[PDB]
Structures are given as structure tokens and as C-alpha cells.
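Inspection log for the structure reproduced underneath, given as C-alpha cells.
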Amino acid sequence: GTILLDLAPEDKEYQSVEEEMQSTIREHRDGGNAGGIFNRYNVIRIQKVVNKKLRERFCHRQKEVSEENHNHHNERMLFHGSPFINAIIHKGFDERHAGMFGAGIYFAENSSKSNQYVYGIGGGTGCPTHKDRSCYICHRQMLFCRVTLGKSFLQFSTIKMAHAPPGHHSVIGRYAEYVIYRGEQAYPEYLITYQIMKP
Ligand SMILES: CN(C)CC(=O)Nc1ccc2[nH]c(=O)c3ccccc3c2c1
Ligand SMILES: CN(C)CC(=O)Nc1ccc2[nH]c(=O)c3ccccc3c2c1
Ligand SMILES: [Zn+2]
């Protein structure tokens, strides 16, 4: 089963994660409709997900991807926002639940892009209690994941792909969207509990 390790704010790891989250907020085309209006987050807690089965699957896939990618994982730390975080942290990512670049699991370099998906597509109906996509009260959660990109395929138009192209392990689609077609190519490393803050 999954254990959550609670990172202390004094930890360098907690600070590194928070700074990656704080420095990657950007203005979105929808003017904050999906994710809300804010310039910074209030990080409530940062937890590390430890699950032996999930780590074994991620490690097993990494090795396979490595052989087909000049002995490189091409691992990147990326954000993922989802209303299904609880399922992700206990069962791992599952592509069977999966778009612009087809049936994959999507990751972003910008935490504010992942924040737009925390309550669903287009931010859904926002938070459960206030039905507010820009809620400053309710605690949100997002993941900061280890993603095995391997040999990325660069896509520049919308395409409904089922799997990465032959000899490739991921799609970087065009801001860039990082897409994997196998759940075992991402590990939900950090679970971030936060609030968006009113400017
Ligand atoms: C068919 N689409 C309406 C489904 C969809 O977009 N699902 C989905 C669901 C969750 C998503 N989470 C993210 O963090 C993200 C980051 C960059 C780009 C997309 C996502 C993302 C996308
Ligand atoms: C009935 N459904 C609305 C429930 C559902 O979709 N649950 C669910 C449950 C687990 C999920 N796990 C994922 O890795 C994932 C990745 C991209 C998009 C969705 C998921 C995901 C979704
Ligand atoms: Zn709320």
C-alpha cells in the first residue's frame, strides 16, 4: 500500500518542489476561467508517495525505455492536476481512463496549467463546497511527477494517437503538453496540498 512521507518546510526537497510550483505560474488564454485568478500559492503540505508496487512498475518500464533510447530515461519532473489523485497515488497512473494528442496522460511544465484540471476539464464546476473555480478557501491537490519521456516525438498539430509513434516513448505536443501512453511511465512522486491566493 501507499505511504505518504511528510516533507518538513525546512527540507531542501520541500523548498525545491515549492519553488518549481511558484516560479511556473503563468497567464492562461482563458483569463483564469479554469484554474482561478492568483499570482502565487499557499502550499499547505508536500508529501512523498512511497509504494513498492508502483516503484517496481515504474523501474521495470524505465529499463525497457532506456534500451530503446541510447541508455537514457529522459526523465523530467512535471505537474499533473486531476480530480482522481486519490486513485493515482494508490493504484498508479492508468491510461485506460484516457485529447489534443490522443489517448494519453498529460503533464505540464507549468503548475498553473495543471491547476486548471484539479476540479476537472475546464476546471469543472470548481470546488465542491462553493462551486467556485477560483476558490481561495478550499484546499487543492496536484502532483509533481517523475515522467519517463524516453525518445519523445515532437507533434505540432492535433492528432488522435493511441500510442507513441514506433521507436518513441512519448509525445511533446504543441506551450508544450507532455504526453505518455502508458501509466507506468509516470510515478506520482510529490503530492502537493495548496490554496491559490487572492492577488
Ligand atoms: C479530451 N480532453 C478534454 C481531456 C483532457 O484534456 N484531460 C486531461 C486531464 C488532466 C490533465 N492534467 C494536467 O495536468 C494537464 C497538463 C497539461 C495538459 C493537459 C492536462 C490534463 C488533461
Ligand atoms: C467515471 N469516471 C469519471 C471516473 C474516472 O475517470 N476515474 C479515474 C480514475 C483513475 C484515473 N487515473 C489516471 O491515471 C487518469 C489519467 C488521465 C485521465 C483520467 C485518469 C483517471 C480517472
Ligand atoms: Zn471552495
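In order, the residues displayed for chain A correspond to 1105-1202, 1206-1281, 1289-1313 in Swiss-Prot numbering, which applies throughout.
Method of determination (from the header): X-ray crystallography, 2.0 Å.
Each residue, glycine too, has its Cβ placed from N, Cα and C.
What Swiss-Prot annotates here:
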MUTAGEN   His1184 to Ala  Loss of activity; when associated with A-1291
BINDING   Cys1234, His1237, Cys1242, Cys1245  Zn(2+) binding site
MUTAGEN   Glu1291 to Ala  Loss of activity; when associated with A-1184
Shell of the Zn(2+) site beyond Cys1234, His1237, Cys1242, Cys1245, same chain only (C-beta within 8 angstroms of their C-beta centre): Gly1233, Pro1235, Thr1236, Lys1238, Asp1239, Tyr1243, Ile1244
Fewest other Cβ within 10 angstroms of its own Cβ, chosen from the recorded positions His1184, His1237: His1237
Length of the line joining the Cα atoms of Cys1242 (Zn(2+) binding site) and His1184 (mutagenesis position), in Å: 19
Entries of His1184, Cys1245, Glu1291 (recorded positions) sitting next to ligand 3, with Cβ under 6 Å as the cut-off: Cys1245
Least Cβ-crowded entry, counting other Cβ within 10 Å, from the binding-site residues listed as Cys1234, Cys1242, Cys1245: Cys1245
Pairwise CA distance, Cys1245 (Zn(2+) binding site) versus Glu1291 (mutagenesis position), rounded so that it is a whole Å: 27
Shortest C-alpha distance to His1184 (mutagenesis position) - which of the recorded positions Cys1234, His1237, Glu1291: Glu1291
Cα-Cα span in Å, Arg1281 to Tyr1289, with 7 residues unmodelled: 6
